[PDB]
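Everything on this sheet refers to the single structure shown next.
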Amino acid sequence: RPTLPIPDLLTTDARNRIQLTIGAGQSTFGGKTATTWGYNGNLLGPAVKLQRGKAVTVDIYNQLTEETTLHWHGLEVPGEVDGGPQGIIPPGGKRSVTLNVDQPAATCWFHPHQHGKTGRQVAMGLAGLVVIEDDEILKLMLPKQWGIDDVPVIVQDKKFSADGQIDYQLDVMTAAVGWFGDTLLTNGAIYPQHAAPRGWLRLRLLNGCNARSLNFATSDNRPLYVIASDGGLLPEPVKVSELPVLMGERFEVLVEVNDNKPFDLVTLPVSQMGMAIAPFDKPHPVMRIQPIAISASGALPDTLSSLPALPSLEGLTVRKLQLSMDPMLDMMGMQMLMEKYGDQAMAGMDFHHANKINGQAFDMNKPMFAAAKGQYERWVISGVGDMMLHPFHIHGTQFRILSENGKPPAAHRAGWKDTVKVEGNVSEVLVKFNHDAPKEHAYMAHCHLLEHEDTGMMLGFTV
Ligand SMILES: [Ca+2]
Ligand SMILES: [Cu+2]
Ligand SMILES: [Cu+2]
Ligand SMILES: [Cu+2]
């Protein structure tokens, strides 16, 4: 197996700047070359390293031949630098943003947010990571050797055509159920191996799929100890044997590594339309962990951080967000899925403006409301009325889940999150926006099943 590719850990240079170049290149998958897009390279991107309380300026050079944007997913930053669909970078052009990091340590990420084309641009290869550090986390003595015992794991599926090229399409079927493929990539590689020292191995997991939810486990059922979610550390580790991860979510886990026993990280079949078609009808390897018989230094702390109480709900503004899909899209898309793949597509269970929030397909020129600045609000998001999975992402914040799809959140999902599951039921989150977003650079709230976002399931809001 190839070694697990490790994204470069990109820190500020001598001028306090970071340079990112967006461009087209080539990669090889299964011995066949494909055109791919990357940040500072051919595919995917680096891990931008930030410190809480320190400003960095990022210079972003778009060397593609089409318009793009760069969204810092999970970052609590003003709308002007949030990189939603209004954050246009012309082809051949450059935009610079200053990030004033004002949140605790976390693994965030970055990716395009081009109006109507986010799915395609992510599918072509664009995604990178953000590693935010603070004083608190560094005192913990967690595994911290990047690319050795502290490793990012960006898991993505792709569909390829017979010629080896990426086969992306936004059509009636994918507008309904998402773009998904039969090939799983781990930091861009097919089933790579990672050599890790004996002791604890820290994995920063990102589901970077357009539409496919994942469920991580190990091949011998050794536990995963969840230490962090989208917005940073949990108060204490949460031991799990399976870890569902929705599109765009991150979790950091520690797993034990010992000398005479290699094992795989795997993903288990999920109950989501289209996602259990072979080879995903069975557990699927993600990467092989190869023990190297030298002792690692990292620890699993009993206590990771302090998690504040949920604030009082009394008197908070409640905003209702009803997700919906045009019944015609729902029917036609499901029918196309069934016709192509048959019953296995349901195991365990103009389209361009057919997905909606509050009866409205995304209109970039009309923010749906103004949210308060510096005040907790209660947002209620419903997927009642269809059977699709909607991981709902709200920009400009890290929130607390009060209820997730009609149930209290699982312990490892009860900390800081920027995504919440919505699937045929109702979720409620406690959100606060500390930064401005004017109408010209509004925050987005949207489904992170990218083809839903691209066909209308998004709203803009100002702060
Ligand atoms: Ca202990
Ligand atoms: Cu995102
Ligand atoms: Cu959706
Ligand atoms: Cu977004």
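We number chain A the same way Swiss-Prot does; the residues here are 31-379, 403-516, in that order.
Including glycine, each Cβ sits where the backbone N, Cα and C put it.
Summarising the annotation, Swiss-Prot assigns domain 'Plastocyanin-like 1' to 55-165 and lists sequence analysis as the type of evidence. The Cu cation 2 binding site feature in Swiss-Prot is assigned to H103, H141, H501. Quoted from Swiss-Prot, the note on mutagenesis experiment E106 to F is: Increases oxidase activity with ABTS as substrate. Taken from Swiss-Prot, the feature Cu cation 3 binding site applies to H143, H448, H499. Swiss-Prot lists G304 to K among its mutagenesis entries, and the accompanying note reads: Retains 20% of cuprous oxidase activity. Increases oxidase activity with ABTS as substrate. Shows dramatic conformational changes in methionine-rich helix and the relative regulatory loop. In Swiss-Prot, the entry for mutagenesis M355 to L states: Almost loss of oxidase activity with 2,6-DMP as substrate. Loss of the copper tolerance phenotype. The structure shown retains the original residue. Listed in Swiss-Prot is the mutagenesis experiment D360 to A, annotated as follows: Strong decrease in oxidase activity with 2,6-DMP as substrate. Loss of the copper tolerance phenotype. In Swiss-Prot, a mutagenesis experiment is listed as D439 to A, annotated with the note Decrease in oxidase activity with 2,6-DMP as substrate. In Swiss-Prot, a published mutagenesis experiment is listed as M441 to L, annotated Strong decrease in oxidase activity with 2,6-DMP as substrate. Affects copper incorporation into the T1 copper site. According to Swiss-Prot, the feature Cu cation 4 binding site maps to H443, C500, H505. In Swiss-Prot, a published mutagenesis experiment is listed as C500 to S, annotated Loss of cuprous oxidase activity.
According to DSSP, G304 (mutagenesis position) sits in a coil region rather than a helix or strand. Those residues of the chain, other than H443, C500, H505, with a C-beta within 8 angstroms of the mean position of the Cu cation 4 site C-beta atoms are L353, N408, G436, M441, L442, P444, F445, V475, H499, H501, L502, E506, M510. For the pair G304 (mutagenesis position) and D439 (mutagenesis position), the C-alpha distance works out to 15 angstrom.
Sorting the domain 'Plastocyanin-like 1' (55-165) by DSSP state (H, G, I as helix; E, B as strand; all else coil) yields 11 helix, 51 strand, 49 coil. Among the recorded positions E106, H143, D360, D439, not one has its Cα within 10 Å of the Cα of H505 (Cu cation 4 binding site). For the pair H501 (Cu cation 2 binding site) and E106 (mutagenesis position), the Cα-Cα distance reads 18 Å. In this structure, of the mutagenesis positions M355, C500, the smallest number of CB atoms within 10 A of the CB marks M355.
Restricting the recorded positions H143, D439, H448, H499, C500 to those with a CA within 10 Å of the CA of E106 (mutagenesis position) leaves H448, listed by sequence position. Rounded to a whole number, the distance between the Cα atoms of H443 (Cu cation 4 binding site) and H499 (Cu cation 3 binding site) is 9 Å. Here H103 (Cu cation 2 binding site) is positioned 28 angstrom away from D360 (mutagenesis position), judged by their C-alpha atoms.
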